[PDB]
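Take a look at the structure below.
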Amino acid sequence: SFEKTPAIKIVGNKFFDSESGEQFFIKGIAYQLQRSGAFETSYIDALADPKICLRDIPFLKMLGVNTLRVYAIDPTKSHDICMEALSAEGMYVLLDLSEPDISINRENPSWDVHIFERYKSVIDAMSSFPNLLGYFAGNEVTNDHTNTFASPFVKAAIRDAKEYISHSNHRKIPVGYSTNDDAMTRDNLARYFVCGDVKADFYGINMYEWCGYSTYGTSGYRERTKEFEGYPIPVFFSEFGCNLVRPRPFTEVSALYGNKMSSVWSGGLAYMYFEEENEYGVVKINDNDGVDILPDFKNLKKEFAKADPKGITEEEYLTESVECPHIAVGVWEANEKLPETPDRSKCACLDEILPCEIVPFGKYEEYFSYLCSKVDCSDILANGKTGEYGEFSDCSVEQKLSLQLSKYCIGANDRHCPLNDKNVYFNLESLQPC
Ligand SMILES: OC[C@H]1O[C@@H](O[C@@H]2[C@@H](O)[C@H](O[C@@H]3[C@@H](O)[C@H](n4cc(COCc5ccccc5)nn4)O[C@H](CO)[C@H]3O)O[C@H](CO)[C@H]2O)[C@H](O)[C@@H](O)[C@@H]1O
Ligand SMILES: OC[C@H]1O[C@@H](O[C@@H]2[C@@H](O)[C@H](O[C@@H]3[C@@H](O)[C@H](O)O[C@H](CO)[C@H]3O)O[C@H](CO)[C@H]2O)[C@H](O)[C@@H](O)[C@@H]1O
């Protein structure tokens, strides 16, 4: 049963409970365990392990949260036990689609079949749960003025995740984005993710401006609130909780759910539940795997308990595309033109028909540098500044390298692929006459 968590929907720039019609405010906390050859995932999935999640939900109940942010799940595992247990306490989940080893690389951005398959796998694993609030299609991909050209790839991912969900039988769970708070890029990022024909469904900011006993005016919260007034999609703090002054008083919570900010922001999520040698936890898991409550816990609890955001209703709220930021060198370099939807069938054709292949199972930079001096690699390049995306730039890195290696076609016709490496092999399927 999911009776205590009706699905949340979006109308305009606010979240609403689909049954009651009351505005939904996120009162959240991040919930994600870390690890301190390859028979286990690098990330830990607490929502796939009942002994972990059922230990912590009682403490999450005491905190008074209605939402968790989860950064990584293992889509091959079941999550029904933990998601139902969360639902029984009225708790929702915001979930990143990416994971540390399968994300849009801000240093070399691509939007390809490998990353898209990850996103699809998470969507298909988690979309049956009414308490899945929303998906993040990226987290702080562009994070300063040197990598703004990564953002078109994130917008493509938003578009394609939304389209995949639309064409599925699933509930149309919204897909948004989580950004950082770099002064020189933040305004352009916010506009970019609602500009043109593709829009984020909601916008999370990882917000650490309020440290210690600050105020609405002095923290920067007032200027942020004025900046986001009239923003066309729901906006909230996807992280908060500056730890400069400890124990964290969390007095930002009073501002966030007060009358000035509650008309603009849809709440936020504290970072985070677990203490991981970083002074950001509200609990520490001891050597006996038990929960030890830390000094921050009582302050966050008291602040969430006192918070009482005066929202509006769905019916009372109900009673011209925005221009993308212009390009300026060294400032904003995200083209409005987005890469195409990654095509698994076209890229799977390369696995079938190419004479020379390379298995995945340092070498990429060396072999791309080598091969792209011998053949034209334009067809696998993707440029988010200029909006030029090669025909096969949506294929996996190994497919891309295999294409260039095959482009063999020297013309010896002797099944000897022109690259010395154990991962290189001649594909016998290429001989069989998409
Ligand atoms: O796309 C982009 C990239 O994404 C990286 O992967 C990120 C990965 O870096 C990110 O890590 C977050 C991480 O960003 C987040 N976090 C929060 C904090 C608190 O920050 C305090 C702080 C705040 C401001 C200033 C100083 C300090 N520190 N880390 O913590 C959670 C849980 O502990 C981590 O899962 O999680 C995302 C979702 O799983 C991944 O997509 C990739 O590794 C990579 O190649 C790819 O360029
Ligand atoms: O500079 C790049 C960096 O920006 C970070 O966001 C900053 C905030 O960290 C900063 O917060 C200040 C507090 O640290 C300080 O104690 O109080 C003052 C107000 O009295 C705060 O301004 O504020 C600036 C301007 O709003 C933000 O840009 C990002 O979190 C980080 O991702 C980025 O690398």
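Easy rule for this one: first residue shown is 1, then count along the chain.
Determined by X-ray crystallography, 1.4 Å, according to the entry header.
Backbone N, Cα and C define each Cβ position, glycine as well.
Per Swiss-Prot, active site, proton donor is recorded for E140. Look at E140 (mutagenesis position): DSSP puts it in coil. The Cβ of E140 (mutagenesis position) lies under 8 Å from the Cβ of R106, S178, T179, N180, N206, each on the same chain and at least six residues away in sequence.
Sequence annotations record features per position, and here Swiss-Prot assigns active site, nucleophile to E239. According to its DSSP assignment, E239 (mutagenesis position) is in a strand. Within 10 Å of the C-beta of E239 (mutagenesis position) there are 24 other C-beta atoms, taking all protein chains into account.
DSSP assigns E99 ((1,3-beta-D-glucosyl)n 1 binding site) to a strand in the three-state reduction. For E99 ((1,3-beta-D-glucosyl)n 1 binding site), the Cβ neighbour count at a 10 Å cut-off comes to 18, with all displayed protein chains included. Here Swiss-Prot flags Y71, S98, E99, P100, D101, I102, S103, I104, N105, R106, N139, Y271 as (1,3-beta-D-glucosyl)n 1 binding site, drawing on a curator's inference.
Residues near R186 ((1,3-beta-D-glucosyl)n 2 binding site) in space but far in sequence (CB under 8 A, at least 6 apart, same chain), listed by position: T179, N180, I205. Under the DSSP three-state reduction, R186 ((1,3-beta-D-glucosyl)n 2 binding site) is assigned to helix. Here Swiss-Prot flags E140, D181, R186 as (1,3-beta-D-glucosyl)n 2 binding site.
Under its mutagenesis entries, Swiss-Prot includes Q34 to A (Swiss-Prot position 62) with the note: Slightly reduces catalytic activity. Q34 (mutagenesis position) carries neither a helix nor a strand DSSP state and counts as coil.
For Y71 (mutagenesis position), the Cβ neighbour count at a 10 Å cut-off comes to 19, with all displayed protein chains included. While the structure shown retains the original residue, Swiss-Prot records the mutagenesis experiment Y71 to F or Q (Swiss-Prot position 107) with this note: Slightly reduces catalytic activity.
According to Swiss-Prot, the experimentally introduced change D96 to N (Swiss-Prot position 132) is described as follows: Slightly reduces catalytic activity.
Within 10 Å of the C-beta of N139 (mutagenesis position) there are 22 other C-beta atoms, taking all protein chains into account. Recorded in Swiss-Prot as a mutagenesis result, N139 to A (Swiss-Prot position 175) carries the remark: Abolishes catalytic activity.
According to Swiss-Prot, the mutagenesis experiment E140 to Q (Swiss-Prot position 176) carries the annotation: Abolishes catalytic activity.
A sphere of 10 angstroms centred on the C-beta of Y208 (mutagenesis position) encloses 18 other C-beta atoms. Swiss-Prot lists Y208 to F or Q (Swiss-Prot position 244) among its mutagenesis entries, and the accompanying note reads: Moderately reduces hydrolysis, and causes a 10-fold reduction in transglycosylation activity.
Under mutagenesis, Swiss-Prot gives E239 to Q (Swiss-Prot position 275) with this note: Abolishes catalytic activity.
Shown in sequence order, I29, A30, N206, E239, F240, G241, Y280 are the residues of the chain, 6+ apart in sequence, with a C-beta less than 8 angstroms from the C-beta of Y271 (mutagenesis position). DSSP assigns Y271 (mutagenesis position) to coil in the three-state reduction, placing it in neither a helix nor a strand. According to Swiss-Prot, the mutagenesis experiment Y271 to Q (Swiss-Prot position 307) carries the following note: Moderately reduces catalytic activity.
Swiss-Prot documents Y425 to A (Swiss-Prot position 474) as a published mutagenesis change and attaches the note No effect. According to DSSP, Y425 (mutagenesis position) is assigned to a strand segment.
Proximity of the recorded positions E99, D101, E239, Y271 to ligand 2, judged by a Cβ distance under 6 angstroms to any of its atoms, singles out none of them. Those residues noted as binding (1,3-beta-D-glucosyl)n 1 (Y71, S98, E99, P100, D101, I102, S103, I104, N105, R106, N139, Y271) have their most widely separated CA atoms at a distance of 23 Å. Among the recorded positions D101, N105, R186, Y208, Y271, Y425, the ones whose Cβ sits under 6 Å from an atom of ligand 1 are, in sequence order, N105, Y208, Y271.
The (1,3-beta-D-glucosyl)n 2 site is set by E140, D181, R186; from the centre of their CB atoms, other residues of the chain with a CB within 8 Å are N143, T179, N180, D182, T185, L189, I205, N206.
Across the structure, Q34 (mutagenesis position) and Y425 (mutagenesis position) place their CA atoms 37 angstrom apart.
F361 and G362 flank a stretch of 4 residues with no modelled atoms, and their CA atoms are separated by 13 Å. Taking the Cβ of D96 (mutagenesis position) as reference, residues of its chain lying under 8 Å away and at least six apart in sequence are, in sequence order, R69, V70, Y71, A72, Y135, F136, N139, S178.
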